[PDB]
Amino acid sequence: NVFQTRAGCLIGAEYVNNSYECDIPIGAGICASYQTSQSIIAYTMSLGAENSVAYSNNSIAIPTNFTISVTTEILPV
Amino acid sequence: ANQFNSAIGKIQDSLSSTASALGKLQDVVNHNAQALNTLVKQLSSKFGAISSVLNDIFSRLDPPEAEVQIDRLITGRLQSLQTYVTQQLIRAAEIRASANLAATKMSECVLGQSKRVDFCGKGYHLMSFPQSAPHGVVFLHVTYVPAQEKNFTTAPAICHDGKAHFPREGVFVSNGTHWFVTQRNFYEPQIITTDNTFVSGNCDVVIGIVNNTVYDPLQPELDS
Amino acid sequence: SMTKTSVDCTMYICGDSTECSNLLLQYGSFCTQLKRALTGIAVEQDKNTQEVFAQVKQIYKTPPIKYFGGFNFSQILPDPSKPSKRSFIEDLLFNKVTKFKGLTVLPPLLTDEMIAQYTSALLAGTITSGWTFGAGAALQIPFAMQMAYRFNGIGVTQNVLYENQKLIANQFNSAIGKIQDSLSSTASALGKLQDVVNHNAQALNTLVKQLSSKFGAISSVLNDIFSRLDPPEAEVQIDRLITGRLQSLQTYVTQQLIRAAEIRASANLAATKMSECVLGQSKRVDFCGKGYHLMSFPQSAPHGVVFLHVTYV
């Protein structure tokens, strides 16, 4: 019901060991989210998925396929 | 034509549902909505005077007693304008810094091909489609993204007659039996020819050189 | 990024007396919007760390067997033996950059340990995966085939790389050792980041020294006005002290908005050079460094970023 952060004392949240993309930031690595009998949890932020690529001298990787995607950027004028 | 025509319809289904993608243009309006409601709420503040109404000062008091209290109310309304107009000079400097960023992407990305990474959109740039927006502009970036991956066996050079054969444009790949010449973006296996290879140096000074036979097209054309 | 601050209206303007808190209801919304203007700085300071330091959402790691091109890359790679993950250069970068009156310091969101895991992920994508890590999924390109196609953008063929490859390791490892000796001896190269500490320190030392000044009033103490002077004469002398401290507060919020605009254009220059020089190859002159461009190495820095450019002279 209470947790100590580096920013200060946080009361009313539950510390979990799961790490994923959060919504409401707090600070010093601690971030808050509301998910499901429902409460507000606080945890340490995720950097994305783990990928370790292979390395050797003799192995190259050539892509055989392509996918054309459309992205949208909005700049005010 | 199957991949591109489905990709434009995913933009139309996203903008009809999610309204927060256009919320950068909604922060242009909502900062101006708090700015025009700033000066309305300053008129109800008393500014140290007894009443904020100027008809309740000069007609309720002596003319030596009014001009102290009127000049407090004018100077409090001058400082409310000095917070407003200084805020409008700072927030329009972020608009004109983004207007030079928007005019660069209308010049470089839309009118021609640009080689830049994470400027004209993520991946290899093809073309850009501008669309009009209230108080802004909406860009549609057509990009080239590779998908599937396959691991191949490489080597920097091919030793044949004692001279090292370097690739001109392409890479050297192998399926485990024969050595092929493909490209970095795609897999198109080709026959190794003298026009696709470049001859410089010997085979001793190249680290990782392998032995294969470079096919000469002139050698079947001698007797034919 | 800069130092995120927050100013309390109650403790700074008033001397903890009951007369000063009752007179702020007539003044109203003066310090309400100035706290909202410093809140909108502190949102945009966290957005500068998201655009610059993390270009991609995918984390790449170093393989445990290290032989890369006959080169020593161990100065830019982090140390697994230490509990804090830092490289050999970033140990020198962190150490050269150097009471509560109602002013507090907001802590940053992204910690400096998580900045170095954005640093070691994008250095792993540059060495192992080539230039394709930011433009798509990560391929596997060997390191002898990376620099042959990075010479082809500036007009150099593959004859130079494969014959002279033992002579590149005498040139490249001696040039990166002069960068490590120069940053350890002198702190003046990091002095652009030291001014970001120093301009925020002179702004906080401006605001705390305006309490001792009289601002036209007889006494600067609110308890000395109420316990001595008449209450018709107290409302003149207290309201000169409220108005003069709000003019120092109007000076402090406006100068931080100018420094937020100067740090926005430097971070947009920094997020351009992460997207151009680090994640790709540019043909430009004096953008990715002087001369021809080969590759760029980002490093972690307090309140900023340190670029290591590899140039062809």
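We number chain B the way Swiss-Prot does; in order, the residues shown are 924-1147.
The backbone N, Cα and C atoms fix where each Cβ goes, and this holds for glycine too.
According to Swiss-Prot, the protein has these features:
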type    : residues     : note
VARIANT : B:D950 to N  : In strain: Delta/B.1.617.2, Mu/B.1.621
VARIANT : B:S982 to A  : In strain: Alpha/B.1.1.7
VARIANT : B:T1027 to I : In strain: Gamma/P.1
VARIANT : B:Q1071 to H : In strain: Kappa/B.1.617.1
VARIANT : B:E1092 to K : In strain: Theta/P.3
VARIANT : B:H1101 to Y : In strain: Theta/P.3
VARIANT : B:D1118 to H : In strain: Alpha/B.1.1.7
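Overlay of Swiss-Prot feature records on the structure.
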| residue | record | DSSP class |
| --- | --- | --- |
| B:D950 | variant position | helix |
| B:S982 | variant position | coil |
| B:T1027 | variant position | helix |
| B:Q1071 | variant position | coil |
| B:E1092 | variant position | coil |
| B:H1101 | variant position | coil |
| B:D1118 | variant position | coil |
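Less than 8 angstroms from a Cβ of chain A: among the variant positions B:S982, B:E1092, B:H1101, B:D1118, that describes none of them.
When the Cα of B:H1101 (variant position) is compared against those of the variant positions B:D950, B:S982, B:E1092, the shortest separation belongs to B:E1092. Other Cβ atoms within 10 Å of the Cβ of B:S982 (variant position), summed over all protein chains shown, number 9. With B:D950 (variant position) as the anchor, the candidate variant positions are B:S982, B:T1027, B:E1092, and the one with the nearest CA is B:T1027.
The two recorded residues B:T1027 (variant position) and B:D1118 (variant position) have their Cα atoms spaced 41 Å from each other. Closest to B:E1092 (variant position) in space, going by CA atoms and restricting to the variant positions B:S982, B:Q1071, B:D1118, is B:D1118.
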